[PDB]
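Visitor: Right, I'll just put the structure down here and ask away after.
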Amino acid sequence: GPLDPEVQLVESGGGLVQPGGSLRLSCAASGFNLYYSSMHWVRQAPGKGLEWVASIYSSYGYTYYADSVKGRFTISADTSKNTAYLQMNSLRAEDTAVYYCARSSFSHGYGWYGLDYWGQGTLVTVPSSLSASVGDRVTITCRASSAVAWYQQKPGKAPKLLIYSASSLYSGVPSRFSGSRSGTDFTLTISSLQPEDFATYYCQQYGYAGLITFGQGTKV
Amino acid sequence: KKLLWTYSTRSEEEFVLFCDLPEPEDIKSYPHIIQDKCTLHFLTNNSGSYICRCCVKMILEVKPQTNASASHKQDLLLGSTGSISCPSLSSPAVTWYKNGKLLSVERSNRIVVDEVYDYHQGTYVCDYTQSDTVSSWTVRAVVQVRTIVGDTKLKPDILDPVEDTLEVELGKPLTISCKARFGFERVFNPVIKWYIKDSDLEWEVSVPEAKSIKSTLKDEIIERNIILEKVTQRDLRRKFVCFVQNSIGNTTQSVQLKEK
Ligand SMILES: *[C@@H]1O[C@H](CO)[C@@H](O)[C@H](O)[C@H]1NC(C)=O
């Protein structure tokens, strides 16, 4: 909206590592203050969907992990370099995946408006289907306290934010899209599908405290 | 336990039904009408007079509008205040429901909301009864409300120190505190720092890292203190300047020390 110095996210340190080994990943943040941002490592094992790995909240020094990892990896940040690192010890060979870091806004009341910015991801080696056509209405449901968000991934790039706070439409996202809470079953809509809207779509939840849960994926 | 309502459609509408029978053409969710629990959801010249089970029979008459103003997609800026108009009444006693729960029953065509929080999103139902040549139905319209995030249009406000001068007794320590209020930015990069003004130079004093003393949807308040172990005689010859800045602008406040 204003042409002000804006946000990059560089990832590094990935490589081919033997099982039982260790490897340090790095995320060079650029354009945002780590004391008013939460930084996240979200993972994509080849072919499957997105999975949350680790969060850090530099302001308070809080760090959170998904149980599927909890115990092995240590997430840290150096606010004097605006750099977050994911320290991986004893890779169990399911860790094979591309590792994205992504930002969120963690300031003011500390509500969750999505992962606004992702890096390209760094590769470390150790979704369902809808099918409609250009012009159709498509609705995607998701059943399971948070404010949900919807992302759109294109085959080899990092996810884009479409929706935050379950209804509100992220900047740039065309007005076609819609979001709803409806009890425990949130639902994304594309009003009149266009040729560019074909992608894998993920929903996401936050929390209790800070545990991020993604959806299973939907190929449209 | 029969209830009646009518539903006028216009441009992009929706409709819901509640099990108004005391809770702790359907019964058969065959069409595109969704049920979650205790609440059915209508995505639009039909009818749909259903019942669910102490039974509650609903008798709806959907009827497109002809004569026709706030619409069924209304945005509330969270942090600040806002209001949700009743699309229908563009006043009788309007009863508001937020996602099935009861909000107000006030005689006006707009509910006002003082501090918009995240949970103010949802679908709101504004019911009001209507009698004609004698027949008492209820008018239901559903408005979907979004809690959208929006950056401030405002410079940071310095709340402390507000005075130009500070009286001090030299040889004793002094702490000048700078507090400033920051409004919401999605990529929030606040700048708050202390400066010294000696002969014609300005330089950033070298301590310490700021902290928040308040963080709510509307206000982030950040304080940053300067500490002098003992006010010397020079310390009356310089000025100490609080400087805050955010993406809209910057404000300062200088402090000149006095002796007494
Ligand atoms: C601070 O704001 C003033 C204008 O109000 C501007 O003229 C000055 O150069 C600013 N300093 C910075 C870094 O913006």
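Just so you know, the numbers here start at 1 and follow the chain as drawn.
Including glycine, each Cβ sits where the backbone N, Cα and C put it.
Here the residue is the original one, but Swiss-Prot notes a mutagenesis experiment at this spot, B:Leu78 to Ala (Swiss-Prot position 167): Decreases binding to the preformed binary complex of IL18 and IL18R1. Residues or ranges marked as domain 'Ig-like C2-type 2' by Swiss-Prot: B:156-258. B:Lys218 to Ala (Swiss-Prot position 313) appears in Swiss-Prot as a mutagenesis experiment; the accompanying note says: Decreases binding to the preformed binary complex of IL18 and IL18R1. Decreases IL18 receptor signaling via NF-kappa-B.
Can you tell me where each of these features sits in the structure?
Guide: Under the DSSP three-state reduction, B:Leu78 (mutagenesis position) is assigned to coil, being neither helix nor strand. Counting only same-chain residues six or more apart in sequence, the Cβ atoms lying under 8 angstroms from the Cβ of B:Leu78 (mutagenesis position) belong to B:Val116, B:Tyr117, B:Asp118, B:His120, B:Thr147, B:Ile148, B:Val149, B:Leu217.
Around B:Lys218 (mutagenesis position), a 10 Å sphere centred on its CB holds 18 further CB atoms from the protein chains shown. DSSP classifies B:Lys218 (mutagenesis position) as coil under the three-state reduction.
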Visitor: Rounded to a whole number, what is the CA to CA span in angstrom between B:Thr44 and B:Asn45 on either side of 3 missing residues?
Guide: 8
Visitor: Between B:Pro24 and B:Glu25 this deposited model leaves 43 residues unbuilt; compute the CA-CA distance across that break and give it in Å as an integer.
Guide: 24
